[PDB]
Amino acid sequence: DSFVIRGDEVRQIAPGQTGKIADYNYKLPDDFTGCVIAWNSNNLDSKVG
Amino acid sequence: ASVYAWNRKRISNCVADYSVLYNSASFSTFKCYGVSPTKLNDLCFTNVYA
Amino acid sequence: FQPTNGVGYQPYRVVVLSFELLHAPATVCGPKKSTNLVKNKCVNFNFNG
């Protein structure tokens, strides 16, 4: 599952966490088995303005 | 290169296109001193040090 | 997103890998290479996980 989120929303991609992304956008199960791999993409996903 | 060994390039004897620098949406700082940044395309110079 | 925004407000690309382990035969296996089968002798085996 691939998506783009801001830096303070990375900690909500974990089992048992809360937040706007966890409630309304992407919720992981509490019995989740697998990995979360997040990297900065400021060059590809930001433009000036 | 590192800032103590900053790289200098001599630009001369070519036609220069400054529109590709200005329209790019990655340059956060485009601060021009003594020349208008929009009027970089208008003027002619002899030597450019990068 | 802007490139001048702080790291809380910078783009991060997230890939969540979720592995499911059912009773079905395993299809996603790692790069470990198979060995020859040894029979009638006590061995330590890894049979498809």
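Numbering, chain C: per Swiss-Prot, residues 497-545 in sequence.
According to its header, this structure was worked out by electron microscopy, 3.6 Å.
Placement of Cβ uses the backbone N, Cα and C atoms for every residue, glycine included.
Here Swiss-Prot notes a natural variant, C:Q498 to R, with the remark: In strain: Omicron/BA.1, Omicron/BA.2, Omicron/BA.2.12.1, Omicron/BA.2.75, Omicron/BA.4, Omicron/BA.5, Omicron/BQ.1.1, Omicron/XBB.1.5, Omicron/EG.5.1. All protein chains included, C:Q498 (variant position) registers 14 other Cβ atoms within 10 Å of its own Cβ.
The natural variant C:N501 to Y is recorded by Swiss-Prot, whose note states: In strain: Alpha/B.1.1.7, Beta/B.1.351, Gamma/P.1, Theta/P.3, Mu/B.1.621, 19B/501Y, Omicron/BA.1, Omicron/BA.2, Omicron/BA.2.12.1, Omicron/BA.2.75, Omicron/BA.4, Omicron/BA.5, Omicron/BQ.1.1, Omicron/XBB.1.5, Omicron/EG.5.1; May enhance affinity to human ACE2 receptor. Around the Cβ of C:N501 (variant position), 14 further Cβ atoms fall within 10 Å across all displayed protein chains. Under DSSP, C:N501 (variant position) is assigned to coil, being neither helix nor strand in the three-state scheme.
For the mutagenesis experiment C:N501 to T, the note given by Swiss-Prot reads: Reduced host ACE2-binding affinity in vitro.
Under mutagenesis, Swiss-Prot gives C:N501 to Y with this note: Increased binding affinity to human ACE2.
What Swiss-Prot says about the natural variant C:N501 to T is this: In strain: 19B/501T.
Swiss-Prot gives this note for the natural variant C:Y505 to H: In strain: Omicron/BA.1, Omicron/BA.2, Omicron/BA.2.12.1, Omicron/BA.2.75, Omicron/BA.4, Omicron/BA.5, Omicron/BQ.1.1, Omicron/XBB.1.5, Omicron/EG.5.1. Within 10 Å of the C-beta of C:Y505 (variant position) there are 14 other C-beta atoms, taking all protein chains into account.
C:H519 to P appears in Swiss-Prot as a published mutagenesis result, with the remark: Increased resistance to human covalescent sera neutralization. Non-local neighbourhood of C:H519 (mutagenesis position): empty, since no residue in the same chain at least six residues away has a C-beta under 8 Å from its C-beta.
In the three-state DSSP scheme, C:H519 (mutagenesis position) falls into the coil class. A distance of 8 Å separates the Cα atom of C:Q498 (variant position) from that of C:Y505 (variant position).
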